[PDB]
Amino acid sequence: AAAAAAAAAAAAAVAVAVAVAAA
Amino acid sequence: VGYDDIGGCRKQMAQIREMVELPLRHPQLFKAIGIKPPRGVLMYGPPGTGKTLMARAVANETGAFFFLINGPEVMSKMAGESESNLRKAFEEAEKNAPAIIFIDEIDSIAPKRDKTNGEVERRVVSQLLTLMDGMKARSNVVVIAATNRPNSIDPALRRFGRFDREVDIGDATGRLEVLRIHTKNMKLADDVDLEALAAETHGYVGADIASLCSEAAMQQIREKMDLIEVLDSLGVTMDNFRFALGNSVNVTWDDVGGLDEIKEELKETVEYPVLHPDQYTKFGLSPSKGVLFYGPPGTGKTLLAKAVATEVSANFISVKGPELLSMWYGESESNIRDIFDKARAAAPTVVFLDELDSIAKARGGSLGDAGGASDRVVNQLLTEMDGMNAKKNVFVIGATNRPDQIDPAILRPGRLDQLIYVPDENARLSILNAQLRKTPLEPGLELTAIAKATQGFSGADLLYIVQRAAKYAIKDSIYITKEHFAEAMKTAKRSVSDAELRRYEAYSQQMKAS
Amino acid sequence: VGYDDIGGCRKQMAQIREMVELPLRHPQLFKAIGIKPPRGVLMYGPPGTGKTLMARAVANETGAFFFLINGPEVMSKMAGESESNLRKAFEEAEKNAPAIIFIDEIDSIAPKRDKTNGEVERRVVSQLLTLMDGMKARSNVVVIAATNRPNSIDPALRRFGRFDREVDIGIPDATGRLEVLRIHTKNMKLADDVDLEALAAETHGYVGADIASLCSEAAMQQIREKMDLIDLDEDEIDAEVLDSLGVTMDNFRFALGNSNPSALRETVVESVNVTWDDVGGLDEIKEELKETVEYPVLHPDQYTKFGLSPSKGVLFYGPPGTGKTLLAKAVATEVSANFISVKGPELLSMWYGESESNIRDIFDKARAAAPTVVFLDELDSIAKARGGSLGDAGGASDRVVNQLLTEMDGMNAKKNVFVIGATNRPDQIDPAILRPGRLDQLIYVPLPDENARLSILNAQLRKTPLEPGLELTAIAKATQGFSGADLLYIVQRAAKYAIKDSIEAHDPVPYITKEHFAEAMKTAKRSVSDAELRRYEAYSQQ
Ligand SMILES: Nc1ncnc2c1ncn2[C@@H]1O[C@H](COP(=O)(O)OP(=O)(O)O)[C@@H](O)[C@H]1O
Ligand SMILES: Nc1ncnc2c1ncn2[C@@H]1O[C@H](COP(=O)(O)OP(=O)(O)O)[C@@H](O)[C@H]1O
Ligand SMILES: [Mg+2]
Ligand SMILES: [Mg+2]
């Protein structure tokens, strides 16, 4: 007989950065 | 491949060859001296230089097993799989025999562990560190790396025992050797001179030369099969190579008219250090680098810079004045540093900074954000032009129309030592002759009369007149006739006023008196 | 590999040996006092200091069971095997005998929760916590860890009962580096003229593997100087030459002059070659700089005898093109302390709070490889006066200077770091920097005088053929207002005319002629302006 198996590895996220303006 | 298939990278190739083969050829020497040899190399340089070719050649010349690992290939999204891939690769390499592991583009899988956010990157970094160093880490197997930016790697990876050796794989003789070795298997011709190729292709990395040769060889057959013993008398000629190059300016000491003394001085000061390094080493002194041009606009300063850049085998990086400033904090200085790093990364090179009045501006004091930005830009330029550098071969050439607004730190000797002034009918005759080189002319036209009626025009005005004459000739067609010049002469511009001429004369007189 | 291979960290070595050995050798003491020993170690420090070497040593020596776990090697493709792997590992470790566990790169499988995504990481961290300290936590088992970034570990793991004693295996001192050098050179055959005591002193920041690299490089150079001279003999190695092998002191000097500490590999300065004889004039400034630099490092016993720390900072200011950066080059070339050159706006960044991270990184690098000379070139850019600007540039350019203030004189352990500043507008730097403890001594470097300019000319022509009947004093007495760069330009033009004459003749002219040099002097420059020299003169007078 056969059998199943579960697997959950990872995902992908998004970050936000701040910049500085010298006019 | 083999050791004979490598050219130009002579010293680094020899160093890698000895450090890899001496353990393999005979380990008795290292047993006698009682020290283990280095077991890691970090190659760095621009892409397409021949680094993986060198690794493959060394692996072929020795009884090794070249195993290639790509950066993006091994990285995956699954958890605990990329590390398993690296472990399996190392186990395979160590299983069979003493081998060479070439892991390409490690910078993609070595993000310094601080600027990254994905846990898989840190995990594979740690796996690499454990594999290279640790309990029974390596047993007679060497690893080779490759990257474009060696800075973006873990400090733990640039340690001894992992990447103890760093090799810089970045000239004319190497380029000629590559040309010779890439055309060894084809009979090109009898009148093809490789000196022009080694002098004209002055910006080729080395992998582009193979593409150039293949393209020329393919185009030779492409042009020699439209109509068609045929195998006899086959091969490429100079025309095919020129076409391949056509598929970085086109001037040679002819498009510039007049200014003979300026031409001679520039030619001497630029060609002497390039042609005779031996003489300067005997005299034990460095050459002058900087030249500044000032005068009215549209006089031919860019043309002169291109004309003095072309005869040498140097590159040419022309940047406008305001073509680098940014609204952000530290972007202009980053651009300046990148420009100079590129300029000194391919020696010799001439850098043409245009409109210094926009960059220098005589920083002094302005009390503003723009003032601070100008101060920082000026300081960065000052440090790069003459600072904690090596000044191998860099020829900064300046060009502005308002030298009075330059700080006395860039005009200082050693940065822009030569203060050349660029200012006649006899010169205008030469300018017209150089402009009308390849043109069907009429015997009846007299350029002397045209030059006599200028009385203070610039080369831009002469080019405008020539363009109007060409437009009239094309309008008539749809040789150049005299009436086109007659009707185009009336519509003169004379964009340069008189007060600016007085200002330039005063500046030149003050400089001469100083 | 045993306990004698590792040297330079005797204190940390004993700290680990006590808990790894005494509970297993003499357990009667702890039952007599009735306190169980500490069980857990976290070796941290810069990479290559010898953490894995110390683990190997304690493994090969003790008769107790040793189990090795690597960081990323515990997790697998399927969900729920990292925890199963850890369970099996600990069960095997505790199944049979008192055991030692050693986790390489614990930072790779112990990320700080609340800042990491992915549930498997959290689950494996929790499983590790439960294994090391939970109900019926452990039964006579010791755990050791090794990491380079301890701060990136779950605080629940850095508690007593899990990791109670965090030993700091850091960079050795001169004695430790001497011990490391002596241990590494025990099997390699050297020459009788090689002295280890002197060689250890020049190295400052070299830690462990760095020293090993030095030794290996020296051996390689020795091999390559004479192996090439003799036949390769690929068929067999001649026995007579094998007994002639060794390493000379010159080999070690050559290998040392090329190598740099692994920490400061990213900030390596190019091999620019200047010497004290190459700087003409300003001899008193030269001697003052030598005094303030090389007294602290060569004679530290005197300073502790007097019970005072030395002065650190210096700032050269003056007209452009006089020898400021030249003095920096000379210091970088012929001084034992490490050099970290930095350009003026080089450290600034696009983003928010990164110019200060850059400053932090370079100053931590300087403090790690002490003594160190940090040369800030064109201080007028980053060290701008706070004052008032009313803009984001003012906001960012004010934050960067404040970081400098707290980094040179803040909460630090007085490590040797000498800051050299070089500016051309010394009125435009905040007075909070031009203060003792930051840059105490302000050296003004005027234009050279007759004797100084003549000395500059003599230094510049050190390696130039000259006619026997040349009198440089005359050109020196007929010059006023010039700078060293202008005299250099005069020399360059004279050389260029000599080269022109040589090429025209083509050794027709094996020297620079007085006529060539006069032609060069014809186009005198006078770089610096008298209208602007009065600014420096007024500033110095004030
Ligand atoms: N020094 C060299 N000698 C001979 N061929 C070269 C050299 N450098 C590059 N090439 C050519 O470039 C091609 C690919 O170069 P490669 O080494 O893969 O680039 P990279 O250095 O980016 O790995 C090869 O087919 C090879 O013939
Ligand atoms: N002496 C000259 N001989 C030939 N062409 C010239 C001369 N001076 C100017 N020109 C022409 O006029 C144009 C001048 O442009 P450019 O030199 O870039 O401006 P600027 O002189 O302000 O640097 C060029 O396209 C060039 O062909
Ligand atoms: Mg280790
Ligand atoms: Mg300087």
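Following Swiss-Prot, chain B shows residues 211-380, 383-440, 450-468, 481-656, 659-713, 752-787, kept in their order.
Just so you know, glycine gets a Cβ as well, placed from its N, Cα and C.
Counting every protein chain shown, 20 other Cβ atoms lie within 10 Å of the Cβ of B:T259 (ATP 1 binding site). B:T259 (ATP 1 binding site) carries neither a helix nor a strand DSSP state and counts as coil. Annotation comment: Swiss-Prot describes B:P257, B:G258, B:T259, B:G260, B:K261, B:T262, B:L263, B:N358, B:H394 as ATP 1 binding site.
Annotation source Swiss-Prot lists ATP 2 binding site at B:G531, B:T532, B:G533, B:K534, B:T535, B:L536, citing similarity to another entry. Within its own chain, B:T532 (ATP 2 binding site) has B:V655, B:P656, B:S693, B:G694 as residues 6 or more apart in sequence whose C-beta sits under 8 angstroms from its own.
Within 10 Å of the C-beta of B:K261 (mutagenesis position) there are 25 other C-beta atoms, taking all protein chains into account. Under its mutagenesis annotations, Swiss-Prot gives B:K261 to T the following note: Probable loss of ATP binding. Complete loss of catalytic activity.
Swiss-Prot gives this note for the published mutagenesis B:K261 to A: Moderate reduction in growth rate.
Among the mutagenesis experiments that Swiss-Prot reports, B:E315 to Q is described with the note: Severe loss of catalytic activity and cooperativity between the 2 ATP-binding regions. Lethal. Restores cell growth; when associated with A-358; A-369; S-471; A-471 or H-475. Spatially close to B:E315 (mutagenesis position) yet at least six residues away along the chain are B:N280, B:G281, B:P282, B:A356, B:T357, judged by Cβ distances under 8 angstroms. Under the DSSP three-state reduction, B:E315 (mutagenesis position) is assigned to coil, being neither helix nor strand.
Remark: B:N358 (mutagenesis position) has B:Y254, B:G255, B:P256, B:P257, B:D317 as non-local neighbours, by Cβ distance under 8 Å and separation of at least 6 in sequence. Experimental mutagenesis at this site is recorded by Swiss-Prot as B:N358 to A, annotated: Slight reduction in growth rate. Restores cell growth; when associated with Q-315.
Using a 10 Å Cβ-Cβ cutoff, B:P257 (ATP 1 binding site) registers 11 neighbours. Apart from the site residues B:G531, B:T532, B:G533, B:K534, B:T535, B:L536, the chain places the Cβ of B:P530, B:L537, B:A632, B:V655, B:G694 no farther than 8 Å from the centroid of the site's Cβ atoms, the recorded ATP 2 location. By the rule that a residue counts when its Cβ sits under 6 Å from some atom of ligand 1, the recorded positions B:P257, B:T259, B:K261, B:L263, B:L536 yield B:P257, B:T259, B:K261, B:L263.
Comparing CA positions across the recorded positions B:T259, B:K261, B:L263, the one lying closest to B:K534 (ATP 2 binding site) turns out to be B:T259. The Cβ of B:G533 (ATP 2 binding site) lies under 8 Å from the Cβ of B:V489, B:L492, B:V655, B:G694, each of these being in the same chain and 6 or more residues away along the sequence. A Cβ distance below 6 Å to any atom of ligand 2 is met, among the binding-site residues B:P257, B:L263, B:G531, B:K534, B:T535, B:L536, by B:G531, B:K534, B:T535, B:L536. The Cβ of B:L536 (ATP 2 binding site) lies under 8 Å from the Cβ of B:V484, B:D488, B:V489, B:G694, each of which sits 6+ residues away along the same chain. Under the DSSP three-state reduction, B:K534 (ATP 2 binding site) is assigned to helix.
Closest by Cα distance to B:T535 (ATP 2 binding site), from the recorded positions B:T259, B:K261, B:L263, B:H394, is B:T259. Counting Cβ atoms from all protein chains shown, B:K534 (ATP 2 binding site) has 22 others lying within 10 Å of its own Cβ. The Cβ of B:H394 (ATP 1 binding site) has 18 neighbouring Cβ atoms from other residues within 10 Å, across all protein chains displayed. Between the alpha carbons (Cα) of B:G531 (ATP 2 binding site) and B:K261 (mutagenesis position) lies a span of roughly 46 Å.
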